[PDB]
Amino acid sequence: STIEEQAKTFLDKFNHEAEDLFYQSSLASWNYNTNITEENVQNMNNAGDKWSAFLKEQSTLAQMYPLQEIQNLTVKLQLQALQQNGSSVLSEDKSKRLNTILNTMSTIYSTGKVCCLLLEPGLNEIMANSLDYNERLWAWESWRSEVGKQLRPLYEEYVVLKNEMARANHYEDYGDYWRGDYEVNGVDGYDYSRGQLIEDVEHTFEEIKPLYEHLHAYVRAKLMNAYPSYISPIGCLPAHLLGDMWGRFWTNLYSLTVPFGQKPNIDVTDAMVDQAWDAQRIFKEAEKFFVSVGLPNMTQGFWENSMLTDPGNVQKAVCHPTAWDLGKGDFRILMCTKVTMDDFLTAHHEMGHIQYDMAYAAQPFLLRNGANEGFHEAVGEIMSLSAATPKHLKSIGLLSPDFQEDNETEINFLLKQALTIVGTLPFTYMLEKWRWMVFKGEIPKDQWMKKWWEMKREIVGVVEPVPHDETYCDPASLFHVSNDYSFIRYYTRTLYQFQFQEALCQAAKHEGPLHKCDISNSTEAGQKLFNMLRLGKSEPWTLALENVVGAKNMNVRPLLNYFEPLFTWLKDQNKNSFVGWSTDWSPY
Amino acid sequence: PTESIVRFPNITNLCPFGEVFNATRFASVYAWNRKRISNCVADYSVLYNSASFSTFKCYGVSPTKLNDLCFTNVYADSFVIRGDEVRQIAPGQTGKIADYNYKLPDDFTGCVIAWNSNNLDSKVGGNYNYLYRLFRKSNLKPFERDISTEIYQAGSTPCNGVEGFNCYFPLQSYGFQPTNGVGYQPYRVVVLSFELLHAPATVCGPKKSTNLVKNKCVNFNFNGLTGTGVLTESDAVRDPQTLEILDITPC
Ligand SMILES: *[C@@H]1O[C@H](CO)[C@@H](O[C@@H]2O[C@H](CO)[C@@H](O)[C@H](O)[C@H]2NC(C)=O)[C@H](O)[C@H]1NC(C)=O
Ligand SMILES: *[C@@H]1O[C@H](CO)[C@@H](O)[C@H](O)[C@H]1NC(C)=O
Ligand SMILES: *[C@@H]1O[C@H](CO)[C@@H](O)[C@H](O)[C@H]1NC(C)=O
Ligand SMILES: *[C@@H]1O[C@H](CO)[C@@H](O)[C@H](O)[C@H]1NC(C)=O
Ligand SMILES: *[C@@H]1O[C@H](CO)[C@@H](O)[C@H](O)[C@H]1NC(C)=O
Ligand SMILES: *[C@@H]1O[C@H](CO)[C@@H](O)[C@H](O)[C@H]1NC(C)=O
Ligand SMILES: *[C@@H]1O[C@H](CO)[C@@H](O)[C@H](O)[C@H]1NC(C)=O
Ligand SMILES: *[C@@H]1O[C@H](CO)[C@@H](O)[C@H](O)[C@H]1NC(C)=O
Ligand SMILES: [Zn+2]
């Protein structure tokens, strides 16, 4: 009969096979992640092979239904998410050359021999704490001269192959294929282009520039004292002094750039050690915070099946904090919890991922995901943003009751957050504008290094301590660049992280600035949030955003409001020093 | 009223409620079972208070009145489903179970009983025995069973009797495992049905009977029917035990 009615039947037949093969693969992956032994790798590969071959054949079947006749707009989304040819459109010969390139890049980055020192924790510890001008220059140049030198010829072939693969799938370039996640079509009034993402990414960064210029001049003016005569007040910060190998996070600069040194912060590790928290109470406190904001309880199987404490030396397991959703109503958390405030925060973060995965369990198989790629981490972060305010720790038994707070503490806190949040936005924006320019073809193959260090000085204000010719490949050192991952998810996660927080702090009727707003004991805010967690991917992300914040586009105004006291204090501190930088001064 | 009498059939054999509920092998939902229990005195209060049931609901019958009532026959339909679809076992519901598997009428006079059975009938690696119909041309009339394996011709081309593109086999098998959620865990369901006809009552109990008195204006209970009047030997209610006809006259 009609294509729409025959398609609804095909998808009814599909979801039933898919749910069971997916769960059979997730269980076999969990078994190896908790028991890192032999024979488990083979079951991991077999369960990941049957799923891949079944999905490949079912995707070959999906094509036979033309997509113009279908008008439902839900079956439209499932068939769109299924009919994508992916990389198979490339010929047989070049698909193994491309996968060989990918394998070689991952291998050449994972095993880097600097002599002999590897990366973790060989060069990372030198770069993060040496505080010697030349030792960290050797530890920087060595990596940029070995791992970046062995990846130069390969990335030139990776670019052209991925470009032809993206051109075959009706996109313009691989940059467009990446950009195509933030695309909504057919819903009148809510449409979004793939040319629209380049915009708004520029009219939001050109609106956050003043806070970054004042944070930069404060960091430079506080870094001039440590390294005596190597930094100049007009010039930019050399690249090896930014507290990280790639200068991605400025957090390690907080050991020097303390506004008020004497006052400490709210370290509550001793409070939990005193009361003998048994590495399980933390998750119960998280569950009670979620129960109080209004959402449903934890499923029973979570408590028995999940591994929440390292099994010891007899059983070894890789334990990077993770929340597992295995389908068929099965949820688990994998963490080696230890009694520290850091694990008290990560428990609420992972529990917010678990609470996001329970919401859309009613949706079909292909629509069980976040509205777009930058929504899971915003949800997981706002809960760890609210569960850190001193008022909340005061509500809980720890954090002894009186503890009056003063402003001199809130400036220390805000600057320790600003170095982490508003210091990585011009690096994410510059890196993801370089890769878009190189993929489009704007940067010829003879200007790859000459233009990177002209983006640096104009956007990030970071000069190089030794000039790099055309032969080098600096960006290929980063984990995301060489291993072929997207990077604009971290520019939108930060903005969504604070528009959610403003909207839900408003709905809780809190009065005062946002940096100490709490959400617990406010059922209305929880209902407001669950009204968008429930949709899953079935609705356009502009509609999913409008259900919480009230706008159809991403903004930067709430992020600026969060940092208003810090911005004023910095605007007063810098007046003796300079503001802004100059592109001419280079240390060499 | 001088004296009160209750007259019930003299049948003291217990009903096989231990065989339907504790059956060794429950049957797939698409081909369910039916057992007709007749000529039996059957207690329900102990069944009600067994307290092992996840869901015990009745329709058209009050939960406590059924302990002392007279029906002509009782049926029991026993099968296995997932936990989430138990909601569809009720009059006027829709889904893949109440359309192509088991359809109930609106005027239902029975009681739906359902209890989780994860321990008995789930195992590691999957329990793929319980099949359920997934594709059917038309909805099932109330209390009808279609256990055929016709190849669903979902489109326009003749399917010739083999599957492939657009020809789907209509029976698909449930996957049960011990680690699943509540929504995907196996519930065993028993649906009782009570039917009444003109025939002499056959499921009545339990309730002890009394003597029969005439020429006075007395209260009487024959086979669950209540009345107050003078009963005379011959508006005409047959005595169940001896099968006589006893007339009724207001006092
Ligand atoms: C949300 O409301 C609950 C009330 O149930 C608060 O819990 C009380 O917290 C205080 C602070 O230590 C205890 O002394 C009480 O015993 C707790 N229970 C009750 C019933 O009052 C909880 O603190 C509130 N949340 C916040 C963030 O204050
Ligand atoms: C881990 O794998 C080994 C390999 O056979 C097995 O003997 C052991 O029981 C596994 N661990 C657990 C907790 O089952
Ligand atoms: C699309 O089909 C689903 C059932 O598969 C239905 O619930 C939904 O309402 C349909 N969409 C529209 C716009 O009717
Ligand atoms: C995938 O390749 C087939 C081969 O002909 C083509 O018909 C189909 O349109 C391609 N898919 C897309 C989305 O272009
Ligand atoms: C669900 O949470 C409420 C509120 O704390 C609690 O009273 C109830 O016992 C919980 N139920 C389960 C099954 O966890
Ligand atoms: C607030 O912070 C400023 C920052 O130096 C400090 O001088 C002042 O004493 C603090 N307290 C008040 C009440 O202003
Ligand atoms: C079924 O078996 C249980 C367990 O032995 C028993 O308690 C019960 O009386 C039996 N009959 C019914 C109707 O549940
Ligand atoms: C039991 O009922 C039957 C009905 O046919 C009757 O014949 C029999 O005498 C009764 N037995 C008694 C009342 O003890
Ligand atoms: Zn996370």
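Numbering, chain A: per Swiss-Prot, residues 19-133, 141-613 in sequence.
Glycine too: its Cβ is placed from the backbone N, Cα and C atoms.
Here is what Swiss-Prot records for this protein:
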MUTAGEN   A:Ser19 to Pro  Increases slightly the interaction with RBD domain of SARS-CoV-2 spike protein
MUTAGEN   A:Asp38 to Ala  No effect on interaction with SARS-CoV spike glycoprotein
BINDING   A:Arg169, A:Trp477, A:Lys481  chloride binding site
MUTAGEN   A:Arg273 to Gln  Complete loss of enzyme activity. Does not affect amino acid transport activity of SLC6A19
BINDING   A:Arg273, A:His345, A:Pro346, A:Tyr515  substrate binding site
MUTAGEN   A:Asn330 to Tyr  Increases slightly the interaction with RBD domain of SARS-CoV-2 spike protein. In sACE2.v2.2; increases interaction with RBD domain of SARS-CoV-2 spike protein; when associated with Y-27 and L-386
MUTAGEN   A:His345 to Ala  Complete loss of enzyme activity
BINDING   A:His374, A:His378, A:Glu402  Zn(2+) binding site
ACT_SITE  A:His505  active site, proton donor
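Locations of recorded Swiss-Prot features on the structure.
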| residue | record | CB count, 10 Å |
| --- | --- | --- |
| A:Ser19 | mutagenesis position | 9 |
| A:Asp38 | mutagenesis position | 18 |
| A:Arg169 | chloride binding site | 21 |
| A:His345 | mutagenesis position | 8 |
| A:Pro346 | substrate binding site | 15 |
| A:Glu402 | Zn(2+) binding site | 21 |
| A:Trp477 | chloride binding site | 20 |
| A:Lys481 | chloride binding site | 22 |
| A:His505 | active site, proton donor | 16 |
| A:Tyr515 | substrate binding site | 19 |
Rounded Cα separation (Å) that holds between A:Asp38 (mutagenesis position) and the residue listed as 'active site, proton donor': 32
Recorded positions: A:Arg273, A:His374, A:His378 - member with fewest neighbouring CB atoms within 10 Å: A:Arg273
Proximal but sequence-remote residues of the same chain as A:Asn330 (mutagenesis position) (Cβ under 8 Å, at least 6 apart): A:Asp355, A:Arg357
Check: same-chain CB within 8 A of chloride site center, minus A:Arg169, A:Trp477, A:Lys481: A:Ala264, A:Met474, A:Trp478, A:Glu489, A:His493, A:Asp499, A:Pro500
A:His374 (Zn(2+) binding site) versus A:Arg169 (chloride binding site) - Cα distance in angstrom: 34
Intermolecular Cβ proximity, recorded positions A:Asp38, A:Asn330, A:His378, A:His505 versus chain B, under 8 Å: A:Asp38, A:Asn330
Any further residue of that chain within 8 Å (Cβ to the Cβ centroid of A:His374, A:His378, A:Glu402) of the recorded Zn(2+) site: A:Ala348, A:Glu375, A:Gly377, A:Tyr381, A:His401, A:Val404, A:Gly405, A:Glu406, A:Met408, A:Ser409
Among the chloride-binding set A:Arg169, A:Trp477, A:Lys481, as the record gives it, the longest Cα-Cα distance in Å: 16
Across 7 unmodelled residues, the distance in Å between the CA atoms of A:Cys133 and A:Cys141: 4
Binding residues A:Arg273, A:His345, A:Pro346, A:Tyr515 (substrate) - maximum C-alpha distance in whole Å: 21
Nearest-integer angstrom distance between the alpha carbons (Cα) of A:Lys481 (chloride binding site) and A:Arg273 (mutagenesis position): 12
